[PDB]
Amino acid sequence: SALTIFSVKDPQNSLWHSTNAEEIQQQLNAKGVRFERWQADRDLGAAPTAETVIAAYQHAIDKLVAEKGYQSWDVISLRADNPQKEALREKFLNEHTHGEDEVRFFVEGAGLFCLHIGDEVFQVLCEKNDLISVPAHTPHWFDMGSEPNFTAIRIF
Ligand SMILES: [Fe+2]
């Protein structure tokens, strides 16, 4: 719901910062990044799992991006009753990239998605409200800082 882009020399001095539908889309698409707003009106119950959240927003993946054979979709949820929430930070906080642009849609929970393109650091908040998809060759990392639960959908 927000986009920030400053020079690599000004990391704390967020120079350009704005949060608008056309504004976030113009900045994202202007860099070859797709962006859309999805409606999370599908209820999977109180706790959202990967298999269910998968079958429900499954029909939404068909309109997301039609290309290649799309191997499959997966979900990344963190539970507080699983000691793997602490080690999972170094596990998702490292740089991981693929040679194909993947898309991620959050249906339950919010995560801070940071993008790195050239000498600029992008800071955009992600919520189960809309959707975000970055290009291949572009590294992305999730912001943990804590052990909160968040449901995400990966398609590539
Ligand atoms: Fe990825």
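So for chain A, numbering is Swiss-Prot's, and the shown residues are 2-157, in order.
So this one's solution NMR, going by the header.
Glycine too: its Cβ is placed from the backbone N, Cα and C atoms.
What Swiss-Prot says about the mutagenesis result for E96 to A is this: Loss of dioxygenase activity and decrease in expression of soluble protein. Of all the Cβ atoms in the protein chains shown, 8 others lie within 10 Å of the Cβ of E96 (mutagenesis position).
Among the mutagenesis experiments that Swiss-Prot reports, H97 to A is described with the note: Loss of dioxygenase activity and strong decrease in expression of soluble protein. Close to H97 (mutagenesis position) in the fold, though at least 6 residues off in sequence, lie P140, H141, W142, each with a CB less than 8 Å from its CB.
The Ni(2+) binding site annotation in Swiss-Prot covers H97, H99, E103, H141 and rests on experimental evidence. Summarising the environment of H99 (mutagenesis position), the number of other Cβ atoms within 10 Å of its Cβ, over all protein chains shown, is 13. Secondary structure at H99 (mutagenesis position), as computed by DSSP, is coil.
Under the heading Fe(2+) binding site, Swiss-Prot lists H97, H99, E103, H141, citing experimental evidence as support. Taking the Cβ of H141 (mutagenesis position) as centre and 10 Å as the limit, one finds 17 other Cβ atoms among all the protein chains shown.
Here Swiss-Prot notes a mutagenesis experiment, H99 to S, with the remark: Loss of dioxygenase activity, and little affinity for either Ni(2+) or Fe(2+) ions.
For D102 (mutagenesis position), the same-chain residues that are 6 or more apart in sequence and have a Cβ closer than 8 Å to its Cβ are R35, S134, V135, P136, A137, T139, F157. In Swiss-Prot, a mutagenesis experiment is listed as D102 to A, annotated with the note Shows a slight decrease in dioxygenase activity and high affinity for both Ni(2+) and Fe(2+) ions.
Among the sequence features in Swiss-Prot, the mutagenesis site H141 to F is noted as follows: Strong decrease in expression of soluble protein.
According to Swiss-Prot, the mutagenesis experiment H141 to A carries the following note: No expression of soluble protein.
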Between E103 (Ni(2+) binding site) and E96 (mutagenesis position), the C-alpha gap once rounded to whole angstrom: 15
Reduced DSSP assignment, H141 (mutagenesis position): strand
Contacting recorded positions for ligand 1, chosen from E96, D102, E103 when the Cβ sits under 6 angstroms of any of its atoms: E103
